[PDB]
Amino acid sequence: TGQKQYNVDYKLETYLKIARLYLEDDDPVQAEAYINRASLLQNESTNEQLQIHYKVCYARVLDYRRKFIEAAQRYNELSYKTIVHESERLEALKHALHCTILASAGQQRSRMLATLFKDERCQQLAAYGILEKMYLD
Amino acid sequence: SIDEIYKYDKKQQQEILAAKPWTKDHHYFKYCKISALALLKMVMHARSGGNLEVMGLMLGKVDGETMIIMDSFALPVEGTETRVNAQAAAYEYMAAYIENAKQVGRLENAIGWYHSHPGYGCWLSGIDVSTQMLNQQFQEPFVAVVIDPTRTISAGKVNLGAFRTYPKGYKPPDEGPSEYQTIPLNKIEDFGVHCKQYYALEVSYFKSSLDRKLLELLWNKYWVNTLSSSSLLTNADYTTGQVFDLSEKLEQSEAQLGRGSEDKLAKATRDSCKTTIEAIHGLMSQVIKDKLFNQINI
Amino acid sequence: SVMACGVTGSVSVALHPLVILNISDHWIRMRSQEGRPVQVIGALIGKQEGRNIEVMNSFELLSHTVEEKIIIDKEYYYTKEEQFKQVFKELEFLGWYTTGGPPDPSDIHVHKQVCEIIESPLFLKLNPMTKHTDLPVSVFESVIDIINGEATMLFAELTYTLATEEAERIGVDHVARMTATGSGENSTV
Ligand SMILES: [Zn+2]
């Protein structure tokens, strides 16, 4: 709205941080509004880490809006990316686990639960005693 | 080399198609060689539907007097036996299947049509004869196959038949024994009329080298399924039904002795054995198992 | 090496012998067509309930070759997906098959193309001219781990119990054990 014009890496970073903050105070009514305006400028970016921090923050907008099954698809995706540092792929995979478990009993969820026992990386997670016992009924 | 038959000579087919030894002699084709895959899928198609008759299409070739069947598949049609030529519903899935199948390997042409007959032998009904006559009329080299899945089980061996119909005008020669199978009276009439209008084909079963070698390697772990077979609750609703058939056949011959088709106790006696012979054979494999697995002590 | 080797589990698999024979017919026929051994490829179908998986029937798929990479022509799969949903309306898409050695890179590239279609694609591989005195048919699945800072696909091998259907069992007992003039006096027993 301002007179001046700004770049992609500033606007996509600003709406990233705005949406991330309204969630931290528990208010997804506000956080959903600015991440929607962030999606306009994420296709336009050539930044290989800023698009990654959008999908980490878009997975959380579906998490705090209780779309747990679709949130698991975002989180699971990010743990498989090598560009993301190894200690940050552990959190990426574990947030998928929580949102795979707490979702409603979908058939899509049964295939996620299968991917979660198939992946040895999940064995390291603390809710494996739940998952092991969940997937195998 | 056993794989003499899994070969497919296409130019030889179209020379025979033009030559035609079937328009010269009415009963030319007498034998029928059924492949390894063809047998399994046809048996599987019949039982899969089960109680209901469902027909598919067969693919194959000709050789001498033998009408060889190579590969088979299903036709998603309904009203088999109740409609004359029930394959008309899915004229799409005949040519469309062979057009897809020829891209992947199945070069074989239309050789016939097969249907299931659950719990009442292998034969052509009055509805089946009208289908096959007109099949032979236009779409030549076409053979009508039949399988009885429910009895294949209880009898304990492949219950199957392959037939061809005669012309409406010329009538068959004499040489014909034709073996007896229990025909339920509800159907005996329909069979009885149109039964002499056709002739069967001498069935034979073959296999490839790989098929033969695979089945031998397969048998290492398939003996387990033989001794946990139990043909009792599997086909429970054939044997329990055959009783209902048997009861009627006696009911007739009882009154036949009285006041009032020639001695229908001789049939019923053979049916009472037929059906019970199975029931006993069942309890052979059961006691065989009780002997084996239960009686070891700790 | 490009297979898994780890503490597996996951699903439990069954296997109908009709599937083995439909591949066997498909190998011998395509082998015969070209006068050489052929790596034939096709699709798997059957019942899927909960974890457990049964493979009932199987058919063929169209394939091409971009450079050295085996391209499953998907436009053919979707066409046959029509026709197999017609006849066996109950059945589901499960996986795919091929012939040759054990699992290798050329099938991992194909496994990616089946992974676009479904989220849990099984994989059978058969050795036609096998040296094994045992059966050369082993079942596998897609598993992915960290290969030294690299998330990448692997094959976790699984076992297979054989199918039981009484009507089918006779089909096996007939061709694997043929009455080629071996019963004169009925006997029955
Ligand atoms: Zn019929």
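For chain B, we keep the numbers from Swiss-Prot: what you see runs 24-283, 296-333, in order.
Backbone N, Cα and C define each Cβ position, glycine as well.
Residues annotated as Zn(2+) binding site in Swiss-Prot, with sequence analysis given as evidence: B:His138, B:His140, B:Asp151. Residues or ranges marked as domain 'MPN' by Swiss-Prot: B:55-192. According to Swiss-Prot, the experimentally introduced change B:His138 to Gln is described as follows: Abolishes ability to deneddylate cullins, without affecting the 'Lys-63'-specific deubiquitination associated with the COP9 signalosome complex.
Sequence-distant contacts of B:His138 (mutagenesis position), defined as residues of its own chain at least six apart whose C-beta falls under 8 angstroms from its C-beta, comprise B:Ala69, B:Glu76, B:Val77, B:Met78, B:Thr103, B:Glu104, B:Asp151, B:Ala167, B:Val168, B:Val169, B:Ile170. DSSP assigns B:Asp151 (Zn(2+) binding site) to a helical segment in the three-state reduction. For the domain 'MPN' (B:55-192), the number of residues in each DSSP class (helix H, G, I; strand E, B; coil) is 52 helix, 42 strand, 44 coil. A simple way to gauge crowding: the CB of B:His140 (Zn(2+) binding site) has 25 other CB atoms within 10 angstroms, across all the protein chains here. Neighbouring residues of the recorded Zn(2+) site, listed in sequence order and excluding B:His138, B:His140, B:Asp151, comprise B:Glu76, B:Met78, B:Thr103, B:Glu104, B:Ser139, B:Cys145, B:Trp146, B:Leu147, B:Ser148, B:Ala167, B:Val169 (Cβ within 8 Å of the Cβ centroid).
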